Amino acid sequence: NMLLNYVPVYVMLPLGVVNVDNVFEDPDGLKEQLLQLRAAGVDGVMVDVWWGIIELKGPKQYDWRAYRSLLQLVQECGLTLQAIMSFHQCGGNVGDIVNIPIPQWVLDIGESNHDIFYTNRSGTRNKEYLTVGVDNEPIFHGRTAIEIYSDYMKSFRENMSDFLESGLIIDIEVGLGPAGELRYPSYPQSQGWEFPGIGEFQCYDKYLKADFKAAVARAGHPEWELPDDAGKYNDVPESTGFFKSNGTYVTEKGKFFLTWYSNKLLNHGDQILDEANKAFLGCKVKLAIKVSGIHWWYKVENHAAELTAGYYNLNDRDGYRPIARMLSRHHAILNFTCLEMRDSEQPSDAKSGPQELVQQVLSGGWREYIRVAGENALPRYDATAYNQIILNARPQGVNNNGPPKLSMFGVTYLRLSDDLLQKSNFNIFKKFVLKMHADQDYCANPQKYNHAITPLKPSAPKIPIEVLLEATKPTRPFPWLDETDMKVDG
């Protein structure tokens, strides 16, 4: 059945649908847009549930009223919802329309303790997220950063119990860093970074610094300090001592740091997902995390941009599969991006390989037997962009006798706007939805498109770090079609 080949499509809602003052501003306007998506056959929508909005009044003071109205509207429109536990800052750059900083009460704590933020070598503080360093430090009026995330998700599960029960919420994406992604804020625009800069390591806050010192000490190397030759945000790998050919990154010291640096993220995600599984135990939703798509420099041995972001990915070390294996014990989805990108669309000076990146990540996920979903990295309304997504949605195309050989769990389109609803753009979008649906009409029952909706089971047994890292063993990605068999056009 073409239904077994049907891949659900979701649309991210406009930023600030619920404003900084925790008010659901334009219900009438959103409902209008939502009715069109519904009519177009869209399966559901995705929304950021801003920590900076919900717990703004004070520690553990949660106001869910406005979001409940949002979810109520979405439900009445007949759409499902992917809720992001957004424990990070929205906006923050000049020009950004919607700015939603993390809770002011958390920031006030930062004023007297700057080390709660990711810090670069020069000492600049990034206030969009709390460093992994304080994940387990009870410095937030008694709670650790994780307890904060945990109480938040438990409160959400309690206050949205009706929505979770009626099946309105299909999955919970857990924010794990800047832009809600499991990574370090290595390429901040606010600090001058510009594509395709290699970015900078963000492990200099005192907690991570002490962490590293204790780690190198165990290794019997007290003389090892955090990287001091990685250069700056906009450098190219070869202009730095750490990332250049035969640079520090290949030395025993370099490899030790990178492993330590990347491991922090794996445990960061593993520990926080432990709370999500506990918080959403029994709910008929799936958990998920967002992995950033660092495609620039993917084509050179140093994978500089990837290393500074926290993904220790090399030509011979799979830096993503360990994340997929980590997600497997939580029965979580690995939500990726760059599904719409083609290598030929990036400047050569960036050694960009989004296509290859997507293939590695998706293949790794499927290799770990986990669900893999994804998003388009940049705004696109053209058929070329949609065909690339559809290609990635079913790398080996439709299967005439059974579910597709390979298939993404779902695709979340960025982003719902007036531009998207314009006649011509929307016309193409609708074809994109039809193709994602394998030429089939919107299907309400997930059972028909091989999506088993069941109660979330507790986390599987802990997987030791060495077992997670065993997934770094290089493996050829699955073969991809050159062009999809379901183009929006012919």
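Using the numbering of Swiss-Prot, the residues shown for chain A are 7-496, in order.
For this deposited structure, the header notes the method as X-ray crystallography, 2.1 Å.
Quick reminder: no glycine exception, Cβ is built from N, Cα and C everywhere.
What Swiss-Prot records for this protein:
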ACT_SITE  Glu187  active site, proton donor
ACT_SITE  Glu381  active site, proton acceptor
BINDING   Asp54, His94, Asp102, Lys296, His301, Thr343, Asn382, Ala383, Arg421  substrate binding site
MUTAGEN   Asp102 to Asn or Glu  Loss of activity
MUTAGEN   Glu187 to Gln or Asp  Loss of activity
MUTAGEN   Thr343 to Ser  Reduces activity 360-fold
MUTAGEN   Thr343 to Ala  Reduces activity 1700-fold
MUTAGEN   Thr343 to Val  Reduces activity 16-fold
MUTAGEN   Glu381 to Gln  Loss of activity
Checklist entry - If you measure from the Cα of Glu187 (mutagenesis position), which of the binding-site residues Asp54, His301, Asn382, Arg421 is the nearest? => result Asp54
Checklist outcome for this item: Across every protein chain in view, the count of C-beta atoms other than its own within 10 A of the C-beta of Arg421 (substrate binding site) is 16
Checklist outcome for this item: If you measure between the CA atoms of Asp54 (substrate binding site) and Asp102 (mutagenesis position) and round to the nearest Å, you get 16
Checklist outcome for this item: Checking the recorded positions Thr343, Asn382 for other Cβ atoms within 10 Å of each Cβ, the smallest tally belongs to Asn382
Checklist entry - Counting only other Cβ atoms and using a 10 Å cut-off, which of the recorded positions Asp54, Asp102, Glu187, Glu381 scores lowest? => result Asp102
Checklist outcome for this item: Around the Cβ of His301 (substrate binding site), other Cβ atoms within 10 Å, all chains included, total 25
Next on the checklist: Between all pairs in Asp54, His94, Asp102, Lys296, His301, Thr343, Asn382, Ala383, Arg421 (listed as substrate binders), what's the biggest Cα distance, rounded to the nearest Å?
Outcome noted: 24
Item to check | Using Cα positions only, nearest of the recorded positions to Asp102 (mutagenesis position) (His301, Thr343, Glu381, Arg421) | outcome: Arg421
Checklist entry - What recorded positions among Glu381, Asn382, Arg421 are found with a C-alpha within 10 angstroms of that of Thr343 (mutagenesis position)? => result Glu381, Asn382
Checklist entry - Hey, how far is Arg421 (substrate binding site) from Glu381 (mutagenesis position), Cα to Cα, in Å? => result 10
